[PDB]
Amino acid sequence: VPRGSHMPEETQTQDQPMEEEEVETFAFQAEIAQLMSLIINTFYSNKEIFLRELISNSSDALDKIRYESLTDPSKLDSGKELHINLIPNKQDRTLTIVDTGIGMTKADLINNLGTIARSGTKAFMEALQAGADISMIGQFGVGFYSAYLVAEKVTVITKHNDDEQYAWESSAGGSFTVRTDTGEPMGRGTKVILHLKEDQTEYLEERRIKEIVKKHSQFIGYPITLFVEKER
Ligand SMILES: Nc1ncnc2c1ncn2[C@@H]1O[C@H](COP(=O)(O)CP(=O)(O)OP(=O)(O)O)[C@@H](O)[C@H]1O
Ligand SMILES: [Mg+2]
């Protein structure tokens with residue numbers, strides 16, 4: 001049956017086998033849930049410090065690369081630059097903080113971002129109740145959750161040398177999921193994707209991002225780059 005030319009629908013290759021992703025749901029530690037609720041549902045005028053916190057954690061992760069190299073000099077062989085990228089997406093209303101730090105293994109996500117008590121949580125909630133600036137969150141060891149000052153939902157994609165890629169995700173309300181992430185390989189590090197609340201879209205603006213990096217994150221110790229989508 002001679003063919004001279006095939007239509008794209010005819011030549012369209014079979015899909016790869018359908019990937020399976022294991023998803024687990026966890027309760028936040030009680031006080032973490034209480035903090036998240038508090039952060040989410042209280043007005044704070046100094047919300048911008050959320051970025052200082054997430055950049056600080058990227059920073060920490062990036063320092064650990066340097067130190068882990070002292071026991072694991074193999075890491076020295078990586079060609080990836082140690083850096084943070086800030087990626088605002090006006091179309092998706094997301095702000096992404098990407099680092100090339102050490103990343104987090106599956107159990108690191110579960111333990112570090114929600115199941116394990118932080119000892120400063122109760123004091124932080126009390127401080128807030130007595131009218132502390134939200135900025136103080138940095139000194140009470142719960143700074144990650146500042147993400148929820150600006151974000152209705154947070155997704156963390158992460159890849160650590162010792163594990164596969166995972167996605168952590170929470171819209172708060174007391175639980176979070178962790179699933180294997182068989183999607184876009186991201187290489188070692190972590191990507192924190194903030195789905196911004198409708199009225200926190202100033203944090204997609206390049207000038208505003210620049211202002212708060214300059215104000216709050218001047219000692220990263222690693223290049224930070226802001227990716228700005230050309231306006232069409
Ligand atoms: N970008 C990132 N890369 C790797 N690990 C990250 C990360 N962001 C968060 N984490 C993990 O999440 C944990 C909790 O972060 P935070 O809530 O900011 C408290 P911390 O930064 O560990 O304490 P500290 O600021 O009192 O030192 C970190 O300890 C780290 O294990
Ligand atoms: Mg921190």
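Don't overthink the numbers, they just go from 1 along the chain as shown.
In case you wondered, yes, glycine gets a Cβ from its N, Cα and C as well.
Swiss-Prot annotations:
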type	residues	note
MUTAGEN	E53 to A (Swiss-Prot position 47)	Strong ATP-binding. Strong interaction with HSF1, HIF1A, ERBB2, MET, KEAP1 and RHOBTB2. No effect on interaction with TSC1
MUTAGEN	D99 to A (Swiss-Prot position 93)	Impaired ATP-binding. Strong interaction with HIF1A, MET, KEAP1 and RHOBTB2. Loss of interaction with HSF1 and ERBB2. Los of interaction with TSC1
MUTAGEN	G103 to D (Swiss-Prot position 97)	Abolishes ATPase activity
For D99 (mutagenesis position), just give me the three-state DSSP call. strand
Minimal Cβ count within 10 Å, across the mutagenesis positions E53, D99, points to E53
What residues, ordered by sequence, lie under 8 A Cβ-to-Cβ from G103 (mutagenesis position) and sit at least six positions away in the same chain? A61, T158, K159, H160, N161, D163, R188, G189, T190
About how far apart, in whole Å, are the alpha carbons (Cα) of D99 (mutagenesis position) and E53 (mutagenesis position)? 13
